[PDB]
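See below for the structure under consideration.
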Amino acid sequence: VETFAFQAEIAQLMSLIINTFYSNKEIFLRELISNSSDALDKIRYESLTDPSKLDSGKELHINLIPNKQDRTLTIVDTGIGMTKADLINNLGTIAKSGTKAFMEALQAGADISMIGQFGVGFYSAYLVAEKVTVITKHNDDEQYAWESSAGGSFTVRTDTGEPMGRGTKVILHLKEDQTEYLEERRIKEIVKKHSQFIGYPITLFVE
Ligand SMILES: Oc1cc(O)c(-c2nnc3ccc(Br)cn23)cc1Cl
């Protein structure tokens, strides 16, 4: 298991997300679903010039899986997945500018719900999660597990769990007072409100 420090600006953003009083927490789901849709768009486009990229799975979709026993909500997609370089360096590097812009906008009247306009919506996960675990598999790379409970660091390890094929699974370990996001009717409500026109099947599992 390797431990890494977040870029300072991203640590700052995460602390803001964790510490700011902001009741409209449900927007985390729209942001994660949007990121999944983006990843699905990417593999779809790439498969047009190289159809073998779908040898790891032709189905392009999103599953939402709540688990009350584990207190987790998992957002699964069969998108392009992430390389080790994506996890450690790339996604944090590209998020730098967006983080700065977002934090500046907040000082000038914007609110946290606008976070996706700056390309850093993933971090809204920390509105509801005490810990986020991300399992990911990109073609031509190994399956990885990324994990962070904030506090300025994240880990990455090669994942010896059940093979995914291709895509990304974001596992939200929900805060004690955020268990509403495990309820069928609540998730349905949020998807209908914010994610109605996503261009991929979204299947909400029940318990
Ligand atoms: O399918 C996906 C779904 C996602 O939420 C993400 C994603 N977007 N931003 C980040 C930041 C860190 C990690 Br670890 C995953 N991210 C990336 C892919 Cl590839």
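All residue numbers given for chain A refer to Swiss-Prot; the residues shown span 17-223 in order.
In case you wondered, yes, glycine gets a Cβ from its N, Cα and C as well.
Annotated features in Swiss-Prot:
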type	residues	note
MUTAGEN	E47 to A	Strong ATP-binding. Strong interaction with HSF1, HIF1A, ERBB2, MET, KEAP1 and RHOBTB2. No effect on interaction with TSC1
MUTAGEN	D93 to A	Impaired ATP-binding. Strong interaction with HIF1A, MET, KEAP1 and RHOBTB2. Loss of interaction with HSF1 and ERBB2. Los of interaction with TSC1
MUTAGEN	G97 to D	Abolishes ATPase activity
Other CB atoms within 10 A, centred on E47 (mutagenesis position): 22
Cα distance (Å, whole number) from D93 (mutagenesis position) to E47 (mutagenesis position): 13
